[PDB]
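Asks: Please see the structure below; I have some questions.
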Amino acid sequence: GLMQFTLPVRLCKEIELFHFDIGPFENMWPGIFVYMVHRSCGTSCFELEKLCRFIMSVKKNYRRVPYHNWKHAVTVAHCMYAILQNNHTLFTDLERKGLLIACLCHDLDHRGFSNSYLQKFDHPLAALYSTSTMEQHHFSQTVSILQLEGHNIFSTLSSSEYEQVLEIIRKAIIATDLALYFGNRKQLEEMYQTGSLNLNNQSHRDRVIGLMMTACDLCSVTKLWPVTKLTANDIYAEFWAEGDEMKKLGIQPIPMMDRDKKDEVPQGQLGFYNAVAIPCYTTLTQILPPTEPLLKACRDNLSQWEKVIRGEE
Ligand SMILES: COc1cccc2nc(Cl)c(C)nc12
Ligand SMILES: [Mg+2]
Ligand SMILES: [Zn+2]
């Protein structure tokens, strides 16, 4: 019972920073996640046997796609850990429990295609879930794994607390639908500016948690430039494969997804930082000030993308 997870000195130190990379050793990631859950939640929170059983089942249900894989899950969860550690007096016991799990499960069974491809292909999931197609499937997959024998990590929780944690996980996994981000950030920016933003209001808390979810999901843009540069290849590998699949459906894909337009990537990445990433980290920083290193790191990679266009690399 008195077992504590201990990371090697370098990892132990670096894991507390927003720009930490979990490395290339697959086998260390479950230990990295368990360590994060113990420092963020406590050794008590989950039964180590149930938690490790749940982690392996979640890993098992993540596909071998270039980007939206198991490594993405553990990275998105790490970024959440970094946020929760720099704002620990702001989150409930249940929120700390649910958010690291939601991040771990957020892209469960992701096939590497967007909601648009699912919609255009007429995939069964698009008939089952009209909007936030994959995100509703990811939550559905999270519940399926929680219902497996010996996998209920929230067994100790009351009937009411279990329904609260599951609702935190649901809202958070749906929030990773980038289509919803735009309106959520606009509503949060307005509430913050008119001083009406109250963290005691549950609907306001839901919105802030949604913004934290977009921030972690896009945390690839907040790492040191070599990590960002290499992660962009994986992101575009999926994009180009979906572009190829749109062409198979007889639909010319958007240039972002066209592998014949690889030369337009630095300009498209510049557009992404301006339209999505910088607004996301700016509003997040106004709301939760210790998350400033995410915005700082993001602005540095935006500058690196400008250097790419200018022929500086
Ligand atoms: C055009 O670039 C993009 C489009 C949509 C989502 C994206 N997510 C990430 Cl994290 C990055 C680095 N780029 C994105
Ligand atoms: Mg998503
Ligand atoms: Zn994701």
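We number chain A the same way Swiss-Prot does; the residues here are 724-1036, in that order.
Recorded method is X-ray crystallography, 2.8 Å.
Quick reminder: no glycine exception, Cβ is built from N, Cα and C everywhere.
When I checked Swiss-Prot for this same protein, it listed these features:
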- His791: active site, proton donor (ACT_SITE)
- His791, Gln992: 3',5'-cyclic GMP binding site (BINDING)
- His795, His829, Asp830, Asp940: divalent metal cation 1 binding site (BINDING)
- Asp830 to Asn: Reduces activity 1000-fold (MUTAGEN)
- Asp830 to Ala: Loss of activity and of zinc binding (MUTAGEN)
- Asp830: divalent metal cation 2 binding site (BINDING)
Asks: Which number gives the other C-beta atoms within 10 angstroms of the C-beta of the residue listed as 'active site, proton donor', all protein chains shown included?
Replies: 22
Asks: Rounded to the nearest angstrom, how far is the Cα of the residue listed as 'active site, proton donor' from the Cα of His829 (divalent metal cation 1 binding site)?
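Replies: Just about 10 Å between their Cα atoms.
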Asks: Of the recorded positions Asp830, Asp940, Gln992, which ones put their CB under 6 Å from ligand 3?
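Replies: If the test is a Cβ under 6 Å from any atom of ligand 3, the answer is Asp830, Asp940.
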Asks: Sorry to bug you, but what's the C-alpha spacing from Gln992 (3',5'-cyclic GMP binding site) to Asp940 (divalent metal cation 1 binding site), rounded to the closest Å?
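Replies: Given the Cα positions, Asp940 (divalent metal cation 1 binding site) is 16 Å from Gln992 (3',5'-cyclic GMP binding site).
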Asks: Count the Cβ atoms, other than its own, that fall within 10 Å of the Cβ of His795 (divalent metal cation 1 binding site), considering every protein chain shown.
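Replies: 23, counting other Cβ atoms within 10 Å of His795 (divalent metal cation 1 binding site).
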Asks: Please report the Cα separation of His791 (active site, proton donor) and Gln992 (3',5'-cyclic GMP binding site) in Å, rounded to an integer.
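Replies: With the alpha carbons as reference points, the distance is 18 Å.
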Asks: Taking only same-chain residues 6+ apart in sequence, whose CB is under 8 Å from that of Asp830 (mutagenesis position), what do you get?
Replies: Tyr785, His791, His795, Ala796, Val799, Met857, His861, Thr899
Asks: Within 10 Å of the Cβ of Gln992 (3',5'-cyclic GMP binding site), how many other Cβ atoms can be counted across all chains shown?
Replies: 25
Asks: Residues near the divalent metal cation 1 site, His795, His829, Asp830, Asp940 excluded, by Cβ within 8 Å of the Cβ center?
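Replies: Along the chain, the qualifying residues are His791, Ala796, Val799, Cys826, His833, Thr899, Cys939.
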Asks: Let me know the DSSP-derived helix, strand or coil state of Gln992 (3',5'-cyclic GMP binding site), please.
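Replies: Reduced to three states, the DSSP call for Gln992 (3',5'-cyclic GMP binding site) is helix.
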Asks: Which one of these binding-site residues has the most other Cβ atoms within 10 Å of its own Cβ: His829, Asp940?
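Replies: Comparing the binding-site residues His829, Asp940, the most crowded Cβ belongs to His829.
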Asks: Taking DSSP as the reference, which of helix, strand or coil describes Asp830 (mutagenesis position)?
Replies: coil
